[PDB]
Amino acid sequence: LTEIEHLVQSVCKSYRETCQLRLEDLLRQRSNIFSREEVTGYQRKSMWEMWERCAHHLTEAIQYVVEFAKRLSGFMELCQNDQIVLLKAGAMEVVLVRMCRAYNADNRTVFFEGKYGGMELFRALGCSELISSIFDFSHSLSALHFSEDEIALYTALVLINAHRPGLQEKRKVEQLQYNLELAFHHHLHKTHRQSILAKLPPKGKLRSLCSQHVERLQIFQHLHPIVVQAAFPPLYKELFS
Ligand SMILES: C[C@H](CCCC(C)(C)O)[C@H]1CC[C@H]2[C@@H]3CC=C4C[C@@H](O)CC[C@]4(C)[C@H]3CC[C@]12C
Ligand SMILES: Cc1cc2c(s1)c(-c1ccc(C(=O)O)cc1)nn2C(=O)c1c(Cl)cccc1Cl
């Protein structure tokens, strides 16, 4: 078949092997919600304990996105500088997109440590405005009801972005980007789902939310640092250290 139909296939496979939580599991557990008492239990934890828990979960989620990127056709062929630039700009944007699969718009809950809970679970972090923004962004995306294949192709394009500042081989990121844009557009046409294009988040909004998120993470890491066994050291070193 066409290069483009094979690329649709390699991206969707990459996503399925690295999606971290299975959509069917997430959907099934929606009814499994934290009680008043369990919520109070989380709210009473120190900011230090809640940070340790949340940092760990976020680091693990980033590591699935790194593995996703490393399985995208052409990514490993980029110079290591460009692999770092794309993942440093993009990997947390992909996590915030992946969150919509684990988010229930009906009751504004997210799947966290085995059950669904609202943003007030995270009270002890003293991050309410930022956490509210992250929930609202997921609330936005949920209205699309992304298919597994749409989120695979969309999140590939979140990463493979030739406009990221600092790319050494910009022409080669463009070639990859053009093919992934064609794959996504082709797939939406084949599935009668072009309607989602007008509804995708403004790009500026994903960038500024995620930029705020990573700045807060870097402040917490500076105050109370957790240590990570880095899946991709060169990238980590430009984030931890
Ligand atoms: C919004 C809250 C709190 C963020 C706190 C802050 C601002 C200090 O980072 C975070 C904490 C843990 C996060 C989840 C961790 C892992 C996953 C799985 C991945 O497949 C999709 C995203 C998700 C559900 C994260 C969402 C954001 C969460 C709840
Ligand atoms: C754009 C990116 C943001 C971001 C990335 S990438 C990573 C990360 C993680 C692991 C690896 C690896 O190689 O295993 C590499 C990179 N952490 N991280 C954070 O914001 C972060 C998190 Cl999630 C938790 C605690 C502290 C911090 Cl600072």
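Residues displayed in chain A correspond, in order, to Swiss-Prot positions 267-507.
Each Cβ is built from the backbone N, Cα and C atoms, and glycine gets one as well.
In Swiss-Prot, the entry for mutagenesis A327 to F states: Completely abolishes transcriptional activity. The structure shown retains the original residue. In three-state terms derived from DSSP, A327 (mutagenesis position) belongs to a helical segment. Sequence-distant neighbours of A327 (mutagenesis position) (same chain, 6+ residues apart, CB-CB distance under 8 A): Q286, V361, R364.
Quoted from Swiss-Prot, the note on mutagenesis experiment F378 to Q is: Completely abolishes transcriptional activity. Its Cβ placed at the centre, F378 (mutagenesis position) has 17 other Cβ atoms within 10 Å. Mapped onto three states, the DSSP output places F378 (mutagenesis position) in strand.
Within 10 Å of the C-beta of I397 (mutagenesis position) there are 21 other C-beta atoms, taking all protein chains into account. In Swiss-Prot, a mutagenesis experiment is listed as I397 to N, annotated with the note Nearly abolishes transcriptional activity.
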Inter-residue C-alpha distance, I397 (mutagenesis position) and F378 (mutagenesis position) (nearest angstrom): 14
